[PDB]
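Have a look at the structure below, then the notes.
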Amino acid sequence: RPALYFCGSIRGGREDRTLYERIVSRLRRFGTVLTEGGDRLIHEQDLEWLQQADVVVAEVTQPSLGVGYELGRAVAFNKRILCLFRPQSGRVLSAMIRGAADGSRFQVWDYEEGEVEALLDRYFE
Amino acid sequence: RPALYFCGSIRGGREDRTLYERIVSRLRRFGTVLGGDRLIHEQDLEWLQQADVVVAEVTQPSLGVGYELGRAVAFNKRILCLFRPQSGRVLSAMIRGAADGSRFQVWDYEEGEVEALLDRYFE
Ligand SMILES: O=c1[nH]cc(CN2C[C@H](COP(=O)(O)O)[C@@H](O)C2)cc1CO
Ligand SMILES: O=c1[nH]cc(CN2C[C@H](COP(=O)(O)O)[C@@H](O)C2)cc1CO
């Protein structure tokens, strides 16, 4: 069973918090979600988990410095990465996330919110 | 004269675009300011590897700015982040918590003083 790291906006805004809870609930079916002192403790503890993770899953619809930073560190750690983006939000996903995808180790999937459990099923089965 | 890489929100929102222009204008006094989205990512990743200092205005939340800062840390780059409390926001723990006060600095500042702050950092 893989160790999993979930990323989603917090101080960038909690608009998608209920969706994040759905994603984490589904990820727990497959493995251990590691992400579930001030800000330094948060950074250091999360960097520890990010190196431990087998897969990094990020919901990248809501813009967030912390999510982007986690993804940048994860790429440099050579982590397998799954990013999930909702075009129906009306946003354009950052070129630094869209353009980081190599289609294998770093995947970016566009999706509709109702399908997120099914999409995670497809990725983790 | 350093090679300088500037970061500021675009697709996260262009609210601070005028301020970014002021920062880049002042940075040029101190050094060189360096398909599809893949070309942008690859181009900018090359510049960021070529940089001596990465300067980021981190007030507007942005995936791309955060990603640039994460890649910059792993590229062992010198980093200066600039945050405005007048925005009313609480800056990301990942940026505030990455700071070490030396090679990764996070400064709170008021918009009117950004040129003086840059003058101080770049001597
Ligand atoms: O309270 C927190 N708990 C845990 C974290 C670590 N990551 C960052 C990212 C949100 O980044 P952001 O939107 O907050 O910038 C999430 O994936 C969790 C950050 C904070 C506050 O930053
Ligand atoms: O058009 C572009 N030109 C150049 C870039 C590279 N960086 C990312 C960051 C903004 O990131 P973001 O807010 O767009 O996510 C800026 O520092 C420039 C990204 C885009 C569109 O993403």
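All chain A residue numbers match Swiss-Prot; in order, they span 20-55, 71-159.
Method on record in the header is X-ray crystallography, 1.5 Å.
The backbone N, Cα and C atoms fix where each Cβ goes, and this holds for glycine too.
Neighbour density for A:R30 (5-hydroxymethyl-dUMP binding site): within 10 A of its CB lie 18 other CB atoms from the protein chains shown. DSSP classifies A:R30 (5-hydroxymethyl-dUMP binding site) as coil under the three-state reduction. Residues or ranges marked as 5-hydroxymethyl-dUMP binding site in Swiss-Prot (evidence: experimental evidence): A:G27, A:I29, A:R30, A:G31, A:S98, A:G100, A:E104, A:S128.
A:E104 to Q appears in Swiss-Prot as a published mutagenesis result, with the remark: Loss of deoxyribonucleoside 5'-monophosphate N-glycosidase activity. Other Cβ atoms within 10 Å of the Cβ of A:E104 (mutagenesis position) number 29 in total over all chains.
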Result for ligand 2 contact check over recorded positions A:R30, A:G31, A:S98, A:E104, A:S128 with Cβ cutoff under 6 A is A:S128
What remains of the binding-site residues A:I29, A:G31, A:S128 after requiring a CB under 6 angstroms from ligand 1 is A:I29, A:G31
After the CB under 8 A filter against chain B, the remaining binding-site residues out of A:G27, A:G31, A:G100 are A:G31, A:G100
A:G31 (5-hydroxymethyl-dUMP binding site), Cβ-centred 10 Å count of other Cβ atoms over all protein chains shown, is 23
Across 15 unbuilt residues, the C-alpha atoms of A:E55 and A:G71 lie a whole number of Å apart, namely 17
If you measure between the CA atoms of A:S98 (5-hydroxymethyl-dUMP binding site) and A:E104 (mutagenesis position) and round to the nearest Å, you get 10
